[PDB]
Amino acid sequence: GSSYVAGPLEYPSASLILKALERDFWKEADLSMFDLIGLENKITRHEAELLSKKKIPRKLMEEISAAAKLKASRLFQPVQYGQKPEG
Amino acid sequence: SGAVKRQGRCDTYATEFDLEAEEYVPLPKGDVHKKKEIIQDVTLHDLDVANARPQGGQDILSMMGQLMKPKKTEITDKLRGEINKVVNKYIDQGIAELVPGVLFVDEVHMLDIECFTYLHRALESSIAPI
Amino acid sequence: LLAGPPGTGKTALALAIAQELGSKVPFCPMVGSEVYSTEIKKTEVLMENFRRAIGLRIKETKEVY
Amino acid sequence: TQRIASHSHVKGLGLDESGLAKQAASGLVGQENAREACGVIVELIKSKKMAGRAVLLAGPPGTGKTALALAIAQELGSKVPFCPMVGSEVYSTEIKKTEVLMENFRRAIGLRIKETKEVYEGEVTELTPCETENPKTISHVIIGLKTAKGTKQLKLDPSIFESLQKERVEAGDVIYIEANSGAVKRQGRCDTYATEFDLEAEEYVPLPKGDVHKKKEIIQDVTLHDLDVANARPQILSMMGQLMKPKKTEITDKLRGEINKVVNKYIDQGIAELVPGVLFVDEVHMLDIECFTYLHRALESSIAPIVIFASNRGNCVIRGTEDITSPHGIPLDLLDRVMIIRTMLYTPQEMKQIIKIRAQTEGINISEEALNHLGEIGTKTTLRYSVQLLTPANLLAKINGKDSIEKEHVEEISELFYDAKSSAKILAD
Amino acid sequence: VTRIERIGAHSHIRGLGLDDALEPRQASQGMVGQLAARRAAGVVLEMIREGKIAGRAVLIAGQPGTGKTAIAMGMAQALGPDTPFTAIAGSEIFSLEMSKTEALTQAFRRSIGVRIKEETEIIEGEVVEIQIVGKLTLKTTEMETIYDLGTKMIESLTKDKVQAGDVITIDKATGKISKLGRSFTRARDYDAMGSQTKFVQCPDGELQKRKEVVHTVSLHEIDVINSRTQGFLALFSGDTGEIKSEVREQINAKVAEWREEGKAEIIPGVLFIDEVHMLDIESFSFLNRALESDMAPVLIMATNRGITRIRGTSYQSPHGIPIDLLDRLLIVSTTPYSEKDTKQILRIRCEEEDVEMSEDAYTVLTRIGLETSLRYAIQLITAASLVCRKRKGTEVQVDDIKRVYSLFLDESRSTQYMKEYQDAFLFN
Amino acid sequence: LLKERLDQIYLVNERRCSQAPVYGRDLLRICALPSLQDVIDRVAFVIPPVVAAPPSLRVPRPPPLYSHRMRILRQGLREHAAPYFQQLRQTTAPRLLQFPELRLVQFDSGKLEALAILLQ
Amino acid sequence: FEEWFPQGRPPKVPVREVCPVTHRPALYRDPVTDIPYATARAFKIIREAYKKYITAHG
Ligand SMILES: Nc1ncnc2c1ncn2[C@@H]1O[C@H](COP(=O)(O)OP(=O)(O)OP(O)(O)=S)[C@@H](O)[C@H]1O
Ligand SMILES: Nc1ncnc2c1ncn2[C@@H]1O[C@H](COP(=O)(O)OP(=O)(O)OP(O)(O)=S)[C@@H](O)[C@H]1O
Ligand SMILES: Nc1ncnc2c1ncn2[C@@H]1O[C@H](COP(=O)(O)OP(=O)(O)OP(O)(O)=S)[C@@H](O)[C@H]1O
Ligand SMILES: [Mg+2]
Ligand SMILES: [Mg+2]
Ligand SMILES: [Mg+2]
């Protein structure tokens, strides 16, 4: 015993029906400035505070517009016991 | 935003093949760099429903969210408060302008006592329209 | 509240107000019976309609290459 | 805990060894007969013999019915599951009322699970296989484990070689091996090899303290409702289920019977011990006729908890009926299944004692004449009202730089705030 | 510029207008008269600030227009924004998404703030070099260091595509990487930039800083986050459904443990339910037990009904509230305004609405308010202001108030004219 | 014209850094709390009377944007399904066929029953 | 066999490095001179010393 299998009900329509709600990009603003929920997977409140604090001001933008493996003993003298290290 | 849209093939190549399933669009007429000051009008409800549910996400749960049955939901007072704050910030910056309008409720006799009793608080709010 | 008998121009006067305001100023028409959504509570319908009546004109310069 | 609620002073039924009620003890005053009957109910609960026994606390408003139920809860301790409900909660939008009732019945049956695990944990110090001639063949794999206490060598079955490489165990890894299954689990590099210069988080763990071989006892408290919910919907189908809203479901009796079978098997095996407890239904007159009728069948189950009802409605029409009045809003058929404990009105002296105990619990210094004035206010008005005056009068006193409430503070607060009867008087005029 | 918040019915109220001794001052912070009610509300505000006693309920009862909502707004303004003040209308609990008891439970738990402190150890710096074993070099304006990389750390660095010049934060407690942005330089300028690109200064101070952060949430938010895998979405959409009692009990116990450990603070707030007589007998019965908790907020209610039918029953009770719930609350009564209080309320509304009015205009408008209603006179303030502006005047005169009185009717005159033509209206 | 470019960069960057999330990741992280199969296969036999593929919306000149959006939707769904594809396939494919159980090949004739007895 | 059972020598206990400037438990190591240090002042002193030493050496 097996099911009947019908062909799909083809549904004709005009192309314009799918072009509805499509607005030209010269009338769409960057509404993402009001997007709130999208920030939950991106940033954090402390990270937001850091970003606000460390944003580059305009003046810095305008201004914008040897390794070797040494040893501590090689550079700095050891310190006698009971003495404050000074460098 | 860095968004890239490929709006077809140049019509100068319409004869590169005799039969291709492609969309030919003419070469742009103006300069390569285009500047336009524009305006768009939105309602606060549009921002509310935009932030009601994530959209445009490439993650599988967002793709299923695109697939699922669209339902109205009881948007929270907290989301509305946050949207009010953001709109206020951008009004201060100067890139948005509030345009308060009118809500017309014809045949208002059809509201029940509960709707009227809520409309007391709704009208007494400082964000309500006329 | 526009009050009076049937056919005394209440709806006509409201639409005249809408015409005098212009297209930029939002004008959300609704009927009292549209609160009985089967999906959301009546106060949510009213709040949605309250929010629709506040518009926000957002101004930007698009730059495109 | 720290914040003070309307019953935060109720510490239990003030009963002696003989079961008689003291005049004022454990935060309760008066209600001696009702407190003694509640004590007999506590003995019934602790006997664990009976199922579905019902008791109705009945009496005027503000006679301590809820206080007596929370006193039973204090007497039974935190081990016995005590499930508070109000009758308004049955009217859910996700599930039918009788399912809410059955779910709250199963919340009041506790089960205590006892797990005894034997584990060999330590930092890995050697993994030398023991070669042999077969009667390269290995007959054992020797693992050396180090803890702060000492070191032990284990002579494990050679088949554990698969799990060692699956877990990618190497020297310097903290691992644990369970005695029963013999499968190894790896839990990171020993932190003695961590430097401050390398960056990893999950892959380091401190060297275990204690002996290398450990016997752990794990005791978990669950309800039968917890088992019901767990077996009804275990946690790509999971992706869709977690994206969609996880509504309450009408759990079938089949699942409840299966879980009864599993719990009886655990109790036979000694792993678990049942702790049947109490379902408290306040404002039970908010239940409708369908709920009361269902409760007929629910209380006759051999699995049911002991249920405590409270009502104050007097001769009132039963919700969901028309014109069927009942002695408590509770149909006579259900009233035939409950033992009734009456609660009685307080004398002025008992009210003064309650007011004093409330002032003590709220941390309020009250003068003698202020106490007398507030008592007489409570003999007018209500007890609840006079108690509610304590903290605003204390605040008014603190404003005036007085460390104790004086009568003038009570008078002024009484002039500011009015009761239900005085407000009905204002409304009538 | 027109901000989102404009002149509403209570914009003029900026507190209860009380002194340190809670004595009600006439004409302070926008509040006029209602001395006894304002003093009682000040006592309630002190109770709310103290926080020690849970579930205290107060009913502000009085005639329509007697400033009940005004007193609620003054309490909300005087109470700091730090302490929650959840204001709903009685009709907000009738939802298709949840039972009345669930809506009341969520309203209660929105009104308790919990403030959770956390200390973290993070490494934040600018990426100098990355070498795939692996090595990473980070720097600040004061330091430079090089780290060795583990398997999961190099995997995270590759997957996030951390490139030299980025500013990243890596948390040692969890080993996760977050890219705060890329440092701007002369070689990194482009003709277009991606959406995710954010330019940022090189971090200051030491690389491995110790943080102290405090998050302010509410018990309802903790509930909703723990409702389901992506529960925090419901904090926007509101599709919370009915949260299970297990989750609420577990959260209550966890917050108790946090407070015992000193990690969290509990800030009990206020749930104002205006127009509370829309609740039904089931909602009132639920509230009778909801207020006996230690996590109950201070409950404030307002109604204007007299001896009216309780919703959901055929019984009549004062304020439409059963006497079971009235015994659990204190009642603050408002009083109808005098001529002086009416005139001073009108003056404060003129000052907020920015309307200049002649003294004769004040007299006539006060007589109108006494004869018809306070709200009608307040509405006529701005109506007459508009009419005066249309006349090219700068001060509202009696003729402008007469004009707007002739344009806009009140309840009494509209009802009388409706009765005159009652044959034409429907279903009298 | 570099001044205008710097102005554009600064404005966009200031807009992007200005907004904090409502809740954030750390908040959510810190607020988070810590047998019939044999009997089922013997009973799964109902086949649907009719099966049909979903209706196909037919248009001339399908829009480039609509087609591109559908293509990227399908690509994303198939990319996410690939690690779990056999699970999706087995947990969605319908039961269309119903063969008579081989036990009936004995049952249909008594000769085969007696032969079963004799051969056993 | 040797693939499945490698006889790995136990890892060496690390050097508990110390800052040569202040003698505190080392938290960092300078990428250029490969010398550990514990504070920003130590880093500044170390880099001044390194520049002086590289000038003296060549
Ligand atoms: N003053 C008017 N000038 C021109 N057309 C009018 C005027 N008043 C009413 N109409 C028209 O006559 C009809 C009257 O309908 P409405 O203006 O809707 O009256 P109404 O009071 O709204 O009736 P109800 O209460 O909605 S049944 C409409 O077609 C109007 O457009
Ligand atoms: N005997 C008592 N000793 C001490 N405190 C009491 C006593 N009786 C009542 N109380 C307290 O006084 C208040 C009134 O008692 P309740 O238990 O609330 O009365 P009730 O019988 O529950 O009233 P209803 O029927 O629910 S309106 C509560 O704060 C109790 O803790
Ligand atoms: N004492 C007052 N001081 C300042 N403004 C007041 C005062 N009393 C009333 N108002 C204002 O006058 C109006 C009174 O309306 P409400 O405050 O809503 O009165 P109400 O008691 O809430 O009456 P109901 O019950 O809501 S109909 C509002 O615009 C108030 O802001
Ligand atoms: Mg009309
Ligand atoms: Mg009670
Ligand atoms: Mg009001």
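Chain D is numbered as in Swiss-Prot; the shown residues are, in order, 12-146, 152-251, 256-449.
Keep in mind that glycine also has a Cβ here, set from the backbone N, Cα and C atoms.
When secondary structure is read from DSSP and collapsed to three states, D:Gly73 (ATP binding site) falls in the coil class. Annotated ATP binding site per Swiss-Prot: D:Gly70, D:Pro71, D:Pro72, D:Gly73, D:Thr74, D:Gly75, D:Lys76, D:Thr77, in sequence order, evidence recorded as similarity to another entry.
Using a 10 Å Cβ-Cβ cutoff, D:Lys76 (mutagenesis position) registers 25 neighbours. Quoted from Swiss-Prot, the note on mutagenesis experiment D:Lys76 to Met is: No effect on interaction with NOPCHAP1.
According to DSSP, D:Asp302 (mutagenesis position) is assigned to a strand segment. For D:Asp302 (mutagenesis position), applying a Cβ distance below 8 Å and a minimum sequence separation of six or more within one chain yields D:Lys76, D:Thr77, D:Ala80, D:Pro95, D:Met96, D:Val97, D:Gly98, D:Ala330. For the mutagenesis experiment D:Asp302 to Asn, the note given by Swiss-Prot reads: Abolishes ATPase activity; inhibition of MYC- and CTNNB1-mediated transformation.
Around D:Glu303 (mutagenesis position), taking its Cβ as the centre, 26 other Cβ atoms fall within 10 Å, counting all chains. In Swiss-Prot, a published mutagenesis experiment is listed as D:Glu303 to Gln, annotated Reduces ATPase activity. Decreases interaction with NOPCHAP1. No effect on formation of RUVBL1-RUVBL2 heteromeric complex.
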Q. What other residues of this chain sit with their CB within 8 A of the center of the CB atoms of D:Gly70, D:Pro71, D:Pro72, D:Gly73, D:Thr74, D:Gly75, D:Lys76, D:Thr77, the recorded ATP site?
A. D:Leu68, D:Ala78, D:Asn332, D:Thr363
Q | Cβ-Cβ distance under 8 Å to D:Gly75 (ATP binding site), same chain, at least six residues away | A | D:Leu39, D:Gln42, D:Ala45, D:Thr363
Q: To the nearest whole angstrom, state the Cα distance for the pair D:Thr74 (ATP binding site) and D:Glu303 (mutagenesis position).
A: 14
**Q.** Chain E neighbours, restricted to the recorded positions D:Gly70, D:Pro72, D:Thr74, D:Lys76, D:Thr77, by C-beta under 8 angstroms
**A.** D:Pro72, D:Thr77
Q.
Measuring Cα to Cα, how far is D:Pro71 (ATP binding site) from D:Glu303 (mutagenesis position) in Å?
A. 13
Q: Could you tell me which of these binding-site residues, D:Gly70, D:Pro71, D:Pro72, D:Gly73, has the fewest other Cβ atoms within 10 Å of its Cβ?
A: D:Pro71
Q) When a 10 Å sphere is centred on the Cβ of D:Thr77 (ATP binding site), how many other Cβ atoms does it contain? A) 21
Q: Would you mind checking how many other C-beta atoms are within 10 angstroms of the C-beta on D:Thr74 (ATP binding site)?
A: 21
Q.
Does any of D:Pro71, D:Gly73, D:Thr74, D:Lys76, D:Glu303 have a Cβ within less than 6 Å of an atom of ligand 2? These are the recorded positions; tell me which, or none.
A. D:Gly73, D:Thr74, D:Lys76
